[PDB]
Amino acid sequence: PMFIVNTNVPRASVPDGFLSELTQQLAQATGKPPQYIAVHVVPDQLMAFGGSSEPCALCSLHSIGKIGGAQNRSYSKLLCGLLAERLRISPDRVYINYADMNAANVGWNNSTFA
Amino acid sequence: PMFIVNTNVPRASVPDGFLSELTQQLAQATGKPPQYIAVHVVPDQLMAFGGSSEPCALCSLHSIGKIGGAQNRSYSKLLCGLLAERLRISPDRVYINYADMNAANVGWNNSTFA
Amino acid sequence: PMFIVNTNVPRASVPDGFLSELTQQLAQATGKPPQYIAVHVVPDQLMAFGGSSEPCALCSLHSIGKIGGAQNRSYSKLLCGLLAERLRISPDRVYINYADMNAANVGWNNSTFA
């Protein structure tokens, strides 16, 4: 899985340990081994949500499987919870694009997962 | 809807008011309320388009519906127009990826739009 | 085609000529003219792969066609090779998301490619 968070929250407001926390919580929620989880946080961004520049986040979660209606609801509760708690971003100012990737469409280690 | 623009144009060349203009015009084009429109501009990027580095933009528009042949032509005219007028980027150095998202695959406010 | 590389490797480690090399190699690999190839490198990112902050890369290749099982294995060998050689990133710390775009869903030059 690959989880990307883009936010206008400044770098100094991203707490130490945030990437590890994301990694651990995602391994668990998705059921995948931690070794396959990639995380990326991009602070200080020029962005708006609903016209407003109050704290917000634009995110994505790509994964080979483990994407679906109920699963995505559960990821959203988790991720929004973490963004609220750690970055002080309101959940209603978060968007997460979920994408179910075909194994043939993910390159890794000189090949793909197909 | 979520609109992202990645560009090599420098931050000081992004005019005041640009995120609001993008929010307004995308609300109108998509028919969605401005409160649901998110915009993100990423200047000063290391990028090339067709081998050169004159001003260019790599963008995406993710929307739940309102994506299709004619609509996307219309979004491209609008968005290329705005990038040309405000960031001085030639339309033939703009790429926009359009993604029609299923409501179950967009997280927001601790759940999805399903 | 559009190729994007997000990496924690620092900007100074990205060699001069890397965008042109990517452009040329992708033109050859995809068979598309270099005028249609866009490349974007984002260094100094806050990211982790497998919980580790050792060098890694999160990438994507969007193309109208020329995406598939065998092709993507080949692109992954090529791309991982280049990231290892030029950025010193281990291939098993690289993810590449491949997306086969419909021509109607790519905006360019005030219209789409449809």
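Shown for chain C, in order and in Swiss-Prot numbering: 2-115.
Header says: X-ray crystallography, 2.0 Å.
Just so it is clear, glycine is given a Cβ too, placed from its N, Cα and C backbone atoms.
Now, the feature entries from Swiss-Prot:
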ACT_SITE  C:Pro2  active site, proton acceptor
BINDING   C:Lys33, C:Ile65, C:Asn98  substrate binding site
MUTAGEN   C:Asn111 to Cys  Causes formation of interchain disulfide bonds with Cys-81 from another subunit
Recorded positions (C:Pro2, C:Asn98, C:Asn111) in Cβ proximity to chain A, threshold under 8 Å: C:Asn98
Rounding to whole Å, the Cα atoms of C:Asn98 (substrate binding site) and the residue listed as 'active site, proton acceptor' are apart by 13
Cβ under 8 Å from chain B: which of the recorded positions C:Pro2, C:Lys33, C:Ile65, C:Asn98, C:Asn111 qualify? C:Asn111
Give me the long-range Cβ neighbours of C:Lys33 (substrate binding site): same chain, 6+ apart, Cβ under 8 Å, in sequence order. C:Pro2, C:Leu27, C:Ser64, C:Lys67
How far apart, in angstrom, are the most distant Cα atoms among the substrate-binding residues C:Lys33, C:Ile65, C:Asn98? 19
Cβ neighbour count (10 Å, all chains) around C:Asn98 (substrate binding site) is 18
Within 10 A of the CB of C:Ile65 (substrate binding site), the number of other CB atoms across every chain shown is 19
Which secondary structure state does DSSP assign to C:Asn98 (substrate binding site), in the simple three-class scheme? strand
Expressed in Å to no decimal places, the gap between the Cα atoms of C:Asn111 (mutagenesis position) and C:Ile65 (substrate binding site) is 18
